[PDB]
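Structure first, commentary second.
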Amino acid sequence: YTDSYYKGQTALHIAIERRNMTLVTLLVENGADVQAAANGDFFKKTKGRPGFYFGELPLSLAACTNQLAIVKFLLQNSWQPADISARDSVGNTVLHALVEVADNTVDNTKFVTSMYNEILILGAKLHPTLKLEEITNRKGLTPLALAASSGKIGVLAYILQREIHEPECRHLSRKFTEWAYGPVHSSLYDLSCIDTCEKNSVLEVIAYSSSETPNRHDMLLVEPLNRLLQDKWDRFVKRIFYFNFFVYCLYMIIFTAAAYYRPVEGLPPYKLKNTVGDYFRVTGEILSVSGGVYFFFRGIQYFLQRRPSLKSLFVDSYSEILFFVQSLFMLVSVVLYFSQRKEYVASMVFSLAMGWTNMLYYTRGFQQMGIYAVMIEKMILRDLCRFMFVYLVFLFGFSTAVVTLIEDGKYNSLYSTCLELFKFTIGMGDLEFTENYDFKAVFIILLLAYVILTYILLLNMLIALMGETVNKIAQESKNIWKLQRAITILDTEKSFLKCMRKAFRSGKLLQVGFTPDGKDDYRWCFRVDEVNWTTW
Amino acid sequence: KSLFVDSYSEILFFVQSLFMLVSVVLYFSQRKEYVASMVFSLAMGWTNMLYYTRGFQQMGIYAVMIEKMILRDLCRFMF
Amino acid sequence: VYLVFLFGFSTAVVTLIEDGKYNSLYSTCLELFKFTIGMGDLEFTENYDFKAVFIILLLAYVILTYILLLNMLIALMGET
Amino acid sequence: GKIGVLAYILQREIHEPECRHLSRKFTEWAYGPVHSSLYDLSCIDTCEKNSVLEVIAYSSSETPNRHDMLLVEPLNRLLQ
Ligand SMILES: C=C(C)[C@]12C[C@@H](C)[C@@]34O[C@](Cc5ccccc5)(O[C@@H]1[C@@H]3C=C(COC(=O)Cc1ccc(O)c(OC)c1)C[C@]1(O)C(=O)C(C)=C[C@@H]41)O2
Ligand SMILES: CCCCCCCCCCCCC(=O)O[C@@H](COC(=O)CCC)COP(=O)(O)O[C@H]1[C@H](O)[C@@H](O)[C@@H](O)[C@@H](O)[C@@H]1O
């Protein structure tokens, strides 16, 4: 085809689609180009149009459709064998395509894992010196990195625990068994491109996901990742986390002390008196502003490094947004302070409040507290927002009714009546707060209707809905806790402030000692003991 | 019977308008009681804003659940 | 969690208040605590400037603690 | 309110010569696992008198499954 929609499609592609082994054999026999790239729009992702992306190549097409016989033929035909390492216009190989077509369903994932395995075996058999799994597409992603980024948990789970029991394919494995006693045996996970690598370490890809990856909560449950994160935590990060928490606590105490003893004279900035208390006060103020600047620049670092696309900028990393807002309030307070405006106080208190509230960020890393904080966040985003919309509609409607009814009274104003009706919500509503009206029956009927709708119905409904929510987000909260542990571990090991290399764990062990050549393979493996009472 | 077991929003908007018209009649009738009518319409008007929560997936469900809570649980409880 | 919130907003409010009857961490802490037991005054002082800031802080505290946290506690106990 | 019968009819597909024209669901193209089907929509969107959507929506509230019938695939996608 020459049209842009089916561009590049030929007889071989059609033969593969129809699953006709005979026609494929004849076409290859007749000199068909096994590398003919079908790169029309119909064979691209292109979400706004129909299509089917399969890597544009006949080998990739056979692999994606669970046609193993055609794959073996295309790789090992006499007339024109296919290039196993060929790449499409995106740079994707067959393995990248197999990652792409994954969707974590049992039937899809089963054959996707099996075909991926078979391709690896064949690639070893035809090209022992070729390392397919290191090839990157135009995005720099290996098949493992692509699977981790796209959330294809099934494929990732297969790869990370890949063990191949046959001669001359042992080196492809990533899970090894070093020694075995009876029910107990000690396995080794490879951890290359998991712990640390050039660009797309799997932990870094998962933790810094865009929050729209399907299974980002579940991917860290995979055995080697969870054990590695726990090891990093216990060995290196736990004490540092506690230290950071302690330092933040000291910072908040200092900020509180500095703000509490602010002077009450007008027109800042204030002349420093030659007395001990004021030297300590100004010192605390300087430390507070310093911390504000620190968190400000960390926030900018976050935004630039992650480049959230204006929706990921808010729906996730809620904590960094809040810390950044605290720093903004601190800096605006500084500007107003040196601007000779009293309004700096109005900024400072907000920062102070935010600071103490942001203490809850450090609840994560405790299994029980972090779930609590996670549920707070999710409730604020969903249920409190919906409730506040409805409640404010009722509040404003009945406030307007009551303030209209009242005439030439103390209240007689939208603010006062809104406040006085709000007092019903907190269990302080007077219910006789004024007599400056006519038609007392109308007044009392309005208040009773408001009370029944808001206090009795809506608040109790809110409690019921929050119960329904927690019943559904308990397990999601558990996985989110694990996710944050992963995130803090990565940030701690990447910042590290001291060029300390002990964070690199698991030790340089020898896996096989016999690569495709005579060399020996050292792969920094991570040891995991297991016990099993079957398969003696 | 279908007039009352279903189509509550039509009832509520119609009743609001009835309160408004009664307010007009009282207003030109030289009775201060028009205020008593007007405020009721005003209150109902704002609550009828919830009618428009349909067309939003998140809020529409919430409005439906409020409707069902009123019709079942609040009615039983208030009795 | 509640004590974190209470202390944070008490510190903010007592910072905002100046040369008033309350003007002290203990009294303001107690006064904000009164909201939890359904006795919060919500206009317990005028010894400040920036009425908008003070009332905003009190409303935010009320919503965060009284509305969200207590009902959330009920939900968590129900799960337990 | 006979949801089962309606659910059958609206996605009815007949695979034989001289009875294709009775079908209301068609498959235009099917490439790999992906295939583009077509729903007939005669007298669902608009009809002489009793369009299916009009009948369901303006039902008398005593129909059994009036809430559930819009879960039938072509209707839900059409309404969206
Ligand atoms: C979500 C946005 C960014 C938000 C930021 C500020 C302005 C905030 O007001 C809100 C608006 C608001 C205020 C009061 C009631 C409802 C909503 O809610 C939060 C935000 C509301 C919060 C919620 O408290 C928390 O987020 C604790 C927390 C939970 C999980 C986290 O990962 C976390 O990271 C630090 C912090 C506290 C305030 O920051 C706060 O203490 C002050 C004085 C106002 C609250 O805006
Ligand atoms: C003095 C002031 C008092 C205010 C009193 C009123 C408070 C609520 C006001 C909120 C307004 C919402 C609204 O306008 O109506 C809502 C809520 O109704 C009520 O709860 C009134 C309680 C009486 C649902 O109305 P809806 O039109 O969707 O009815 C549905 C049909 O359409 C649909 O086909 C189904 O058959 C479905 O079973 C039907 O329900």
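So for chain C, numbering is Swiss-Prot's, and the shown residues are 583-603, 627-685, in order.
When the header is checked for method, it gives electron microscopy, 3.4 Å.
Every residue gets a Cβ built from N, Cα and C, even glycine.
If you look up Swiss-Prot, you'll see C:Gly643 marked as Na(+) 1 binding site, on the strength of similarity to another entry. The Na(+) 2 binding site feature in Swiss-Prot is assigned to C:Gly643; the stated evidence is similarity to another entry. Per Swiss-Prot, Ca(2+) binding site is recorded for C:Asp646. Under mutagenesis, Swiss-Prot gives C:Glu636 to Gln with this note: Slight modification of pore attributes. The annotation that Swiss-Prot gives for the mutagenesis experiment C:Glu636 to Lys reads: Abolishes channel activity. Restored channel activity; when associated with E-639. Looking at Swiss-Prot, you'll find the mutagenesis C:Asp646 to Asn noted as follows: Strongly reduces the affinity for pore blocker ruthenium red and lowered channel permeability for Mg(2+). Here the residue is the original one, while Swiss-Prot reports the published mutagenesis C:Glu648 to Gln with the comment Minor modification of pore attributes.
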Quick check: of the recorded positions listed here (C:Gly643, C:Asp646, C:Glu648), which one has the Cα closest to that of C:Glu636 (mutagenesis position)? C:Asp646
Within 10 angstroms of the C-beta of C:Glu636 (mutagenesis position), the count of other C-beta atoms across all shown chains comes to 20
Once the chains shown are all counted, how many other Cβ atoms turn up within 10 Å of the Cβ of C:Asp646 (mutagenesis position)? 13
Could you find out if DSSP has C:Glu636 (mutagenesis position) as helix, strand or coil? helix
Counting across all protein chains, other CB atoms within 10 angstroms of the CB of C:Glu648 (mutagenesis position) number 12
What number of additional C-beta atoms lies within 10 angstroms of the C-beta atom of C:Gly643 (Na(+) 1 binding site)? 10
